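Undergrad: Got a structure here, written out as structure tokens. Questions coming.
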Amino acid sequence: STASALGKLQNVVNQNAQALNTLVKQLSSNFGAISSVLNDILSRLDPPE
Amino acid sequence: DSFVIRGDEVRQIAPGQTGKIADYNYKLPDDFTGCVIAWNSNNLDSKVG
């Protein structure tokens, strides 16, 4: 009946899942560029910039 | 390399340049190393007729 007794294993699983989630999330940032998607960058403007 | 061009279009002689001669007559590599020297020849390459 009582839950929340296996705190450590649940903590480990949650930490792993959260790390993976934020890693794949970080793919949608501009980082100071003008677009977060590379194909549009290639097909929108001139190669030197 | 040597040639004769209009005075206005000398801007097109540079790496990563777009234009008429830069795309249809003479193209420079993006990582070009060297020098370019241009000088007017109106008194010799131009005729009254």
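By Swiss-Prot numbering, chain A shows 940-988, in order.
Cβ coordinates are placed from backbone N, Cα and C, and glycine is handled just like the others.
Swiss-Prot lists these features:
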type: VARIANT; residues: A:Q954 to H; note: In strain: Omicron/BA.1, Omicron/BA.2, Omicron/BA.2.12.1, Omicron/BA.2.75, Omicron/BA.4, Omicron/BA.5, Omicron/BQ.1.1, Omicron/XBB.1.5, Omicron/EG.5.1
type: VARIANT; residues: A:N969 to K; note: In strain: Omicron/BA.1, Omicron/BA.2, Omicron/BA.2.12.1, Omicron/BA.2.75, Omicron/BA.4, Omicron/BA.5, Omicron/BQ.1.1, Omicron/XBB.1.5, Omicron/EG.5.1
type: VARIANT; residues: A:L981 to F; note: In strain: Omicron/BA.1
type: VARIANT; residues: A:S982 to A; note: In strain: Alpha/B.1.1.7
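Set these features in their place in the structure for me.
TA: A simple way to gauge crowding: the CB of A:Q954 (variant position) has 10 other CB atoms within 10 angstroms, across all the protein chains here.
DSSP gives A:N969 (variant position) a coil state; it is part of no helix or strand. Counting every protein chain shown, the number of other Cβ atoms lying within 10 Å of the Cβ of A:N969 (variant position) is 8.
Neighbour list (A:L981 (variant position), Cβ cut-off 8 Å, at least 6 residues apart, same chain): empty.
If you draw a 10 Å sphere around the CB of A:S982 (variant position), it holds 8 other CB atoms from the protein chains shown.
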Undergrad: To the nearest whole angstrom, what is the C-alpha distance linking A:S982 (variant position) and A:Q954 (variant position)?
TA: 38
Undergrad: How far is it from A:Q954 (variant position) to A:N969 (variant position), counting Cα to Cα, in Å?
TA: 26
